[PDB]
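**Student:** Got a structure for you, questions after.
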Amino acid sequence: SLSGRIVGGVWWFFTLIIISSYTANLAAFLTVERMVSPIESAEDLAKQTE
Amino acid sequence: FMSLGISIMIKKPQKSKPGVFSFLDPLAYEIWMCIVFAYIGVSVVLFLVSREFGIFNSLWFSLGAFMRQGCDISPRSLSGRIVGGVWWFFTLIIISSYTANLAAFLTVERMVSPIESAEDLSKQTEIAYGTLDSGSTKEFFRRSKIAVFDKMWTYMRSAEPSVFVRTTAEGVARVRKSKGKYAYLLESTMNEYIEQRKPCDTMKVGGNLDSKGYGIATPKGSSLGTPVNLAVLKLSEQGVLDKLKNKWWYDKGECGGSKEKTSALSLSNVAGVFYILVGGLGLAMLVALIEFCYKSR
Amino acid sequence: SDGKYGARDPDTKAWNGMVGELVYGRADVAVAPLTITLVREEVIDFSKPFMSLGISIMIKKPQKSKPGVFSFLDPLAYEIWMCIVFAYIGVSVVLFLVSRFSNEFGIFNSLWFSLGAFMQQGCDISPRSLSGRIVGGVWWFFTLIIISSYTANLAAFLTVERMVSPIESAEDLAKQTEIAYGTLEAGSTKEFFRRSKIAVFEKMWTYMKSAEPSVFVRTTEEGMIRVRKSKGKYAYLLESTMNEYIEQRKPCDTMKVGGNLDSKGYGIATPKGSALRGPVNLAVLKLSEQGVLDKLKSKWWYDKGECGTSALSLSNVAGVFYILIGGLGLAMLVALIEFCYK
Amino acid sequence: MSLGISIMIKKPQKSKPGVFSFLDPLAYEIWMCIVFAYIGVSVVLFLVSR
Ligand SMILES: NS(=O)(=O)c1cccc2c1c([N+](=O)[O-])cc1[nH]c(=O)c(=O)[nH]c12
């Protein structure tokens, strides 16, 4: 029916955004985490304040 | 011995709050509307191609196709399967393109300034701008030949309310408190010093408007004013003036490493889609009730 | 007469050019773009400065990168897109054979099942037998890897593209080797560079001395051509005033970038012991404060000139719309053919 | 024996990942509201369907 279809369509639009947001955020989480360098040389000390 | 001019200062751009419908940021507003029109076209064509599939039934098929869920509606005609398969390929690229662009936003964040130049805040006409009550820069604004500052003096004079402060220290305080609502105009020299000092919440933007300079003053006659004028010119060439200005401005300062960390998503930025859900649910109840109500009579 | 700015020979003090004509006194005063130095201040009397100059950077203007009309098929190479089509045929044919053997999977339906799997849009009918199931399972495993590889590669493509910075300040020049930079063969620019006691401009000149080809160019105008020829591989340092004018007049493929580095001013000169210093020096200040120079500088540079959101654009996806329309075009023709037949 | 000036930092401790370090992308208050919405969607669907 028409009443059953309209509630189904919004639940479909809800799903597609929640899933894609979860994937992209996890992609950003692992990308940042692996491109980090520890304080190795004296040059690294020279350009750090924290 | 050094040159200067009148420049613009604003509060640091910082980070915005995402309100509602902030999830439509990855794609342009042009593309979204094109998808709406296109899906009507595909639905209409499917009906005309066929002559079961009506107007209502065809529209549902192409909605279920874009959301990427499998129903029980399948075009059995050869002509319809050319339509269906082509519409499927569209769906696959749009979804994949969305996901990719959203990942780029949350990897590296760019805070971009709202205003670029003096001609920018001439057109924007949103954020307040003025000078001191009475000074050198105030007198410059009053008497102007060119149209751009003449239009600016029109704003400065007939301001509601008057955008004028007593001290230059008051001007800086008004910029930080307003939070992107007031832009102060003063000398470029002081502006660069205030940016380097604590706690760092303002920066220089654009070029200078006029060109002035400081010098060494000496009484009339000037019997001893000749040699010291020549010596400064030589020390300008050697690069002692640049060395000394670099020591007090830049060397001795509060803020100088940029370390970014990805934070978890809060409810506020996804809030948009939640209102759409419950709104659609309430609408479904309304239509079902009146469909029964007039069927009874 | 000479055509030079003003320089004295080291042997004989024979001043050539503009200042040379002033020293003995052929002319009263001079109005020319001439810088002030300690050397020049002794022999000729300089007035107050009217226009301030500085050393700035000139690169080739980044051309408007119009995206390819099919710039959405970049992640995967052409030979892969070829082999997906070949495999798609081979899968359907095999499925068709093993399904019906002495079945709903006809030649038409088995072809429809294979597309539905790759596009990720479910299915109408599932394979019933063992032979049909095993070929279906591998085609499912193929699909899941190809799709996910395409999404991840496009994610990497856009991530890198947005985190790039152009050569803005002199610090960016100091830490770059790919984009070369050089000045004139001889002048006030290179002379400043030698006795430069700065932060990292001493390191800048250290690199300039030892280069593979000759970075120093003889002519200034020919030096501008070298930047054009390189196309974003060479940068030419010069005065700011000359740099801004070169962008305006002549074909537009250049621009100024960054702030001024050095401090130097033009002036108006007349030999010492002149009574003309009084009214002229004050007149210069009268012009500047009221704003005569600033209006005049606007005219000859700009008025008499011959030049002049970061979401996913429509152009990047534009291509896939042409596929959508072309498909519906064929769809109408198929309806046209089989109506005349029946 | 030869000597030199060197750097001494605190040793990076063995970062044992959380046993539920896969629900980091989305915050706790979102995961709560997905469950609430899921019930509300089903009940409304059930009513207007029959
Ligand atoms: N044409 S140029 O490329 O820009 C240029 C190149 C080299 C030296 C210049 C110079 C200009 N200038 O701006 O015409 C003025 C100027 N004035 C002086 O007093 C001096 O010593 N050297 C110069």
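Note that chain C carries Swiss-Prot numbering, so the residues on display, from first to last, are 460-561, 583-788, 798-831.
The way this entry was determined, per its header, is electron microscopy, 6.3 Å.
Using the three backbone atoms N, Cα and C, a Cβ is placed for every residue, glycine included.
Below, the features straight out of Swiss-Prot:
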type: BINDING; residues: C:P492, C:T494, C:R499, C:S668, C:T669, C:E719; note: L-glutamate binding site
type: MUTAGEN; residues: C:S645 to A; note: No effect on phosphorylation by CaMK2
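Map these features onto the structure and tell me what's around them.
**Tutor:** Secondary structure at C:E719 (L-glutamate binding site), taken from DSSP and collapsed to helix, strand or coil, is strand.
Counting only same-chain residues at least 6 apart in sequence, those with a Cβ under 8 Å from the Cβ of C:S645 (mutagenesis position) are C:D652.
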**Student:** Below 8 Å between Cβ atoms and chain D: which of C:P492, C:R499, C:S645, C:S668, C:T669, C:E719 make it? I'm asking about the recorded positions.
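**Tutor:** From C:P492, C:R499, C:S645, C:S668, C:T669, C:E719, flagged as close to D: nothing.
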**Student:** Just the binding-site residues from C:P492, C:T494, C:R499, C:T669, C:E719 whose C-beta lies under 6 Å from any atom of ligand 1, please, or none if there are none.
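**Tutor:** List returned for ligand 1: C:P492, C:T494, C:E719.
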**Student:** Record lists C:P492, C:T494, C:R499, C:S668, C:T669, C:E719 as binding L-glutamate; longest Cα-Cα distance in Å?
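**Tutor:** Largest Cα to Cα distance for the L-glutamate-binding set is 19 Å.
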**Student:** For C:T494 (L-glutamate binding site), write down the residues of its own chain that are at least 6 apart in sequence and whose Cβ falls under 8 Å from its Cβ; none is a fine answer.
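**Tutor:** C:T494 (L-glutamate binding site) has long-range Cβ partners C:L512, C:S668, C:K744, C:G745, C:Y746, C:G747.
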**Student:** Just jot down the residues in the same chain as C:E719 (L-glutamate binding site), at least 6 apart in sequence, with C-beta under 8 A of its C-beta; none if empty.
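**Tutor:** The answer is C:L512, C:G513, C:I514, C:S515.
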**Student:** By a simple count, how many Cβ atoms lie within 10 Å of the Cβ of C:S668 (L-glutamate binding site), its own Cβ left out?
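**Tutor:** So the Cβ neighbour count for C:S668 (L-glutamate binding site) comes to 16.
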**Student:** Around the Cβ of C:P492 (L-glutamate binding site), how many other Cβ atoms lie within 10 Å? Please give the count over every shown protein chain.
**Tutor:** 12
**Student:** Does C:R499 (L-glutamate binding site) have same-chain partners at least 6 apart in sequence with Cβ under 8 Å from its own Cβ, and which are they?
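**Tutor:** Once residues fewer than 6 apart are set aside, C:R499 (L-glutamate binding site) is near C:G465, C:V478, C:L493, C:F505, C:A749.
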